[PDB]
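Undergrad: After the structure tokens below, expect a handful of questions from me.
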Amino acid sequence: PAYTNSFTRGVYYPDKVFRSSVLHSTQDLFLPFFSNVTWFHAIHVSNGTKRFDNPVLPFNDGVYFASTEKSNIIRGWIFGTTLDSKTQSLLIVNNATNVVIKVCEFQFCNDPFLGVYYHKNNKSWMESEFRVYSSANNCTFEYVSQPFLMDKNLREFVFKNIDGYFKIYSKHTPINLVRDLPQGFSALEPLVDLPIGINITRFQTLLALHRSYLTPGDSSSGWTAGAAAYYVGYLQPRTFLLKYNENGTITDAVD
Amino acid sequence: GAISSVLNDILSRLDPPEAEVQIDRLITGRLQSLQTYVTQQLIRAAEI
Amino acid sequence: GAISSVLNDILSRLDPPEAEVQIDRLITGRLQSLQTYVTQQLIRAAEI
Amino acid sequence: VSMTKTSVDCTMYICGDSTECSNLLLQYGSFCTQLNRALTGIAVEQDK
Amino acid sequence: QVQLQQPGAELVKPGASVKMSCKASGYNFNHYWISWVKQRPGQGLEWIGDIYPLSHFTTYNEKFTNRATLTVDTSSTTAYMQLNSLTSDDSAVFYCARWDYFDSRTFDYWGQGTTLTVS
Amino acid sequence: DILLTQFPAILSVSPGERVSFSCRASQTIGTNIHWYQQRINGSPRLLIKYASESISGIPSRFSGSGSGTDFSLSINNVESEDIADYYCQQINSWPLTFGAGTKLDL
Amino acid sequence: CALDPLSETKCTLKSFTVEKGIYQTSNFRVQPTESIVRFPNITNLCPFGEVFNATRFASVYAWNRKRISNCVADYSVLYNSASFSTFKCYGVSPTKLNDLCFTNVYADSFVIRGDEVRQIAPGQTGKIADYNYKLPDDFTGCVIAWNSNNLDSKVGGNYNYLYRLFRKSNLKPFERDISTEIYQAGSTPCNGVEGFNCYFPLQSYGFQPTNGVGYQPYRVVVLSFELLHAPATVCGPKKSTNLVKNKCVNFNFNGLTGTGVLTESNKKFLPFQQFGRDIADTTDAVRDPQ
Ligand SMILES: *[C@@H]1O[C@H](CO)[C@@H](O)[C@H](O)[C@H]1NC(C)=O
Ligand SMILES: *[C@@H]1O[C@H](CO)[C@@H](O)[C@H](O)[C@H]1NC(C)=O
Ligand SMILES: *[C@@H]1O[C@H](CO)[C@@H](O)[C@H](O)[C@H]1NC(C)=O
Ligand SMILES: *[C@@H]1O[C@H](CO)[C@@H](O)[C@H](O)[C@H]1NC(C)=O
């Protein structure tokens, strides 16, 4: 796993209060400036041979997540303390049509995946099935809205679990960088708060499977599952000095 | 020490018997702030 | 903030455990009064 | 030779339009009057 | 076996009270709620109220919160409702079902149905 | 106050087919629906408890599914004794409410 | 002191004779012309019946939390009703709840006993607090409890109600566990249902109709209000008046209960933020709820 340095990335809006032309200092779980964030290559295809890597990642304090997938190979995320032994788990699934957030207790296998096929008549890749979980058990929450993971492009997410509530921040920005996070600054807007009182200490990602891979054989033809580059960083208790411009946007920050 | 630094958020959201203690905390803090500012201004005025 | 501004009145009509809080309020107020007076006197004495 | 001739409204600073806060400030004595008098003295001193 | 006895086809003048009889046997009377349902001929079931025989706690429907008053006789294990001002519209079938509380709340046993009519 | 409605107020069925009903509640209740049947000049009888599992003495054709707000009643096979009035009852909180009414036709 | 400015000067100086000069007597403030109240266009009543009128309450170990939002909440009827024996509000005032607006209200319902009703409070130590239900230290909201002896007590005991008796570690606030894993203690010799120094985590208790008041079942509902930092969805039953600008008014924007003159703003609020503060942490810009 590559170890890329996150420069001027991982800063969100501390609160839902409009501030303009004011330098505001806030103490909250933040991604440290110029911190070492682990880079994972989810899938690399070389002859029908693919390198699949979706390891479990500890959810200590917050977690900063960024993806550069042009084809949206990375879709949704899995949370939960152990994902077994009748323990509560948290799941997000993102299909093309709409974001189907399914926050339900689940039993997960080692390999997480979703199904999608190609219709020759419509010339589109519409989802075939939902082959993520065996069944829905004691599902407490569910949310559907416009999908955020779609609409080359960098998608930054911060997940935080304090006082039971699950906080998710997001901001989408197209980037021309290829191998490293761009040396620019973006602020993550609060997206949605999840009111589920569960334990989250490990983390995992979910990848798309087109009709090419949906075949039981390992060899896949016709679909390029190579645009998989997601970076993971762990938040820390930090104090940040936030610069608000006259428009209210956080232009810069100081750790 | 008060529940909120906004005076109106204490006048509302609380009954007068229970709001008065928070108002007293805010009043003590702000009066100390003015006393500090006025002492600094008096010393600065002596220097000027 | 005390019930009365007279120390003897607070000493009466109140048990010591409940009179002590009012005495503390009076003591804090009067100590602030002396500190303000002494600071003003020091500044005025510097001017003089 | 002089500095900015600022003035502070003690009642408007400690309290906004609130009247309960104004009454609780009233029971604290004449601290606001002393602060306003000191600031006015500073102002007249700057003019002098 | 469990059987709930409920006489029906009672004739009462409008504007007078009725004393429904709901005799139940075959189960422990203190471990199960018993309820009443009003059904117009050719119309859906309408809730009336519930009761706790052990503590004599009752809940009434909003429409029947004042007209229908419910009482229970623990000695005879028979529930009653009385002191109501009947009208011509009140002509309907009055059931008496046993509510399976403390467990799957299912209305396990139903009565034959008291087909009260007025004229 | 929870309110229940059935879109198929009257339904016509043929012997041996599969049909499904509907019962949506005003507020989410989490599997607190009991489906009842009332034959002509008869008394209501419990069929499916908590809208998911069934009880003894009921034919396996009566199958219930649904959770949250929208609930359904499914019957595998239709015979002569399946023509009755099927009612949806919510039991989550007082006041208890019954369905508007569903009728079966041959 | 208000007859004429000379008399105001005489009052300020505490003398009936004033000398030549200019005297700072008092302050001039434009009094508000009218009172403005602006609440969102929500009209439907909140489903508080489904929380309090519930047939059975969930156990303490696995309670039920309900999302009360996008509705008008009337807490006056809740407070005025004498059914609830304990109605304690911590961060708010029970009589001021109708004038406020909240972004989200969550009701947690569970059944406890009279000896453990005091454990439902911020900063409390006890069996329920440590192992079953912990309230945050900065808890703002109300705690509602009433006797359920007439509701849940049964002859021979009611065994549908469970409280955890043993846990490895204390619970953080608003933490629910449904593992039901067997408790291992001592030298850790228990890997099955029963073992040495081993017990079942869920200790059931039966409520008797003639049991003591301290052991009687108590139905508890706690409303966890989170105050106004985001746009409001649940509000009190306050009528909304017409918006008026360029006039000093006592505006009440979702319970902000400020005072000032309102003007059109060119500042672009982000969708997730509804208030605009300043250096002194006073509301400078607001977004109209309607
Ligand atoms: C989550 O993991 C275990 C239980 O699954 C626990 O020991 C740990 O403290 C928990 N961490 C939290 C709640 O942050
Ligand atoms: C602020 O917004 C204005 C338009 O209202 C725009 O012209 C200007 O470039 C913006 N400045 C920044 C720093 O975003
Ligand atoms: C609970 O039921 C009673 C009786 O119907 C009713 O008066 C009360 O208002 C209900 N509770 C709430 C919170 O509405
Ligand atoms: C009614 O509510 C809608 C939804 O927010 C709002 O756009 C509209 O302005 C409201 N009506 C009035 C008269 O303000």
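By the numbers in Swiss-Prot, the shown part of chain A spans 26-71, 74-178, 187-290.
Looks like electron microscopy, 2.8 Å, at least that's what the header says.
Just so it is clear, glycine is given a Cβ too, placed from its N, Cα and C backbone atoms.
Below are the features listed in Swiss-Prot for this protein:
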VARIANT   A:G75 to V  In strain: Lambda/C.37
VARIANT   A:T76 to I  In strain: Lambda/C.37
VARIANT   A:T95 to I  In strain: Iota/B.1.526, Mu/B.1.621, B.1.1.318, Omicron/BA.1
VARIANT   A:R102 to I  In strain: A23.1
VARIANT   A:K147 to E  In strain: Omicron/BA.2.75
VARIANT   A:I210 to V  In strain: Omicron/BA.2.75
VARIANT   A:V213 to E  In strain: Omicron/XBB.1.5, Omicron/EG.5.1
VARIANT   A:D215 to G  In strain: Beta/B.1.351
VARIANT   A:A222 to V  In strain: 20A.EU1
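Help me understand the surroundings of these features in the structure.
TA: Under the three-state DSSP scheme, A:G75 (variant position) falls in the coil class. Sequence-distant neighbours of A:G75 (variant position) (same chain, 6+ apart, CB under 8 A from its CB) are A:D253, A:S254, A:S255, A:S256.
Note on A:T76 (variant position): other Cβ atoms within 10 Å of its Cβ, all shown chains, come to 9.
Listed in sequence order, A:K187, A:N188, A:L189, A:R190, A:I210, A:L212, A:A262, A:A264, A:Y265 are the same-chain residues at least 6 apart in sequence whose CB falls under 8 Å from the CB of A:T95 (variant position).
Residue environment of A:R102 (variant position) contains 24 other Cβ atoms, counted within 10 Å of its Cβ in all protein chains. A strand conformation is recorded for A:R102 (variant position) in the three-state DSSP classification.
The Cβ neighbour count for A:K147 (variant position), using a 10 Å radius and every protein chain shown, is 6.
For A:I210 (variant position), the number of other Cβ atoms no farther than 10 Å from its own Cβ, over all displayed protein chains, is 16.
Contacts of A:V213 (variant position) defined by a Cβ separation under 8 A and a same-chain sequence distance of 6+ are given as none.
Around the Cβ of A:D215 (variant position), the number of neighbouring Cβ atoms within 10 Å comes to 15. Under the DSSP three-state reduction, A:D215 (variant position) is assigned to coil, being neither helix nor strand.
Secondary structure at A:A222 (variant position), as computed by DSSP, is strand. Taking a C-beta cut-off of under 8 Å and a sequence gap of six or more, A:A222 (variant position) has these contacts in its own chain: A:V36, A:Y37, A:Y38, A:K206, A:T284, A:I285.
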Undergrad: Which whole-number value in Å describes the distance between the Cα atoms of A:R102 (variant position) and A:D215 (variant position)?
TA: 20
